[PDB]
Amino acid sequence: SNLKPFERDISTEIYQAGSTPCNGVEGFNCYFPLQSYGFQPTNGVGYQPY
Amino acid sequence: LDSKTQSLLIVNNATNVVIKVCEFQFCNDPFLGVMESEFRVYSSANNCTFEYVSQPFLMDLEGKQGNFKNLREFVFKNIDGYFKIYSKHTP
Ligand SMILES: *[C@@H]1O[C@H](CO)[C@@H](O)[C@H](O)[C@H]1NC(C)=O
Ligand SMILES: *[C@@H]1O[C@H](CO)[C@@H](O)[C@H](O)[C@H]1NC(C)=O
């Protein structure tokens, strides 16, 4: 679910997108909520860090 | 309350009010000993994001029976990330 105003919520629980209770292994409909994009000096305006 | 999410812990142990926000491991039976000889409210501190400690004061600490003299009322609510504590002390 979405966030309420100014709430923080640290959690490494792998997100079951469906009804598959993976409970420790990433898979189809079981992903991590934390994702990371990288920043390179050769990237475009919209993809550079601010 | 098992170290998978962040958990706010507030303790007033008769002297200094201590507030911490840690990913705490709590015991099966949390307690502080009563002269005090234990501290078992939590078992770990990890990826903690907030701590505050007040000034000292003095309150009751010993086992003493009788009739109650101080009514100490509180309200605890969380609105948009702000944890609001209200209180009133009365004889
Ligand atoms: C209450 O907890 C605080 C937390 O730092 C500690 O410093 C204080 O000595 C404790 N009070 C006792 C053990 O009476
Ligand atoms: C949180 O705790 C884990 C413990 O394994 C650590 O690896 C991580 O760097 C800490 N910080 C964050 C932001 O997750």
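Going by Swiss-Prot, the residues shown for chain B are 110-143, 153-209, listed in order.
Every residue gets a Cβ built from N, Cα and C, even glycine.
Among the mutagenesis experiments that Swiss-Prot reports, B:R190 to K is described with the note: Partial loss of biliverdin affinity. Summarising the environment of B:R190 (mutagenesis position), the number of other Cβ atoms within 10 Å of its Cβ, over all protein chains shown, is 10. Under the three-state DSSP scheme, B:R190 (mutagenesis position) falls in the strand class.
Proximity of B:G142 (variant position) to non-local residues of its own chain (separation of 6 or more, Cβ distance below 8 Å) is seen for B:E154, B:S155, B:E156, B:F157, B:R158, given in sequence order. Quoted from Swiss-Prot, the note on natural variant B:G142 to D is: In strain: Kappa/B.1.617.1, Omicron/BA.2, Omicron/BA.2.12.1, Omicron/BA.2.75, Omicron/BA.4, Omicron/BA.5, Omicron/BQ.1.1, Omicron/XBB.1.5, Omicron/EG.5.1.
Taken residue by residue with DSSP, B:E154 (variant position) is part of neither helix nor strand, so it is coil. Under the heading of natural variants, Swiss-Prot lists B:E154 to K and annotates it as follows: In strain: Kappa/B.1.617.1.
Recorded in Swiss-Prot as a natural variant, B:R190 to S carries the remark: In strain: Gamma/P.1.
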For this session: Measure from the Cβ of B:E154 (variant position) and count the other Cβ atoms within 10 Å, all protein chains considered.
Result: 10
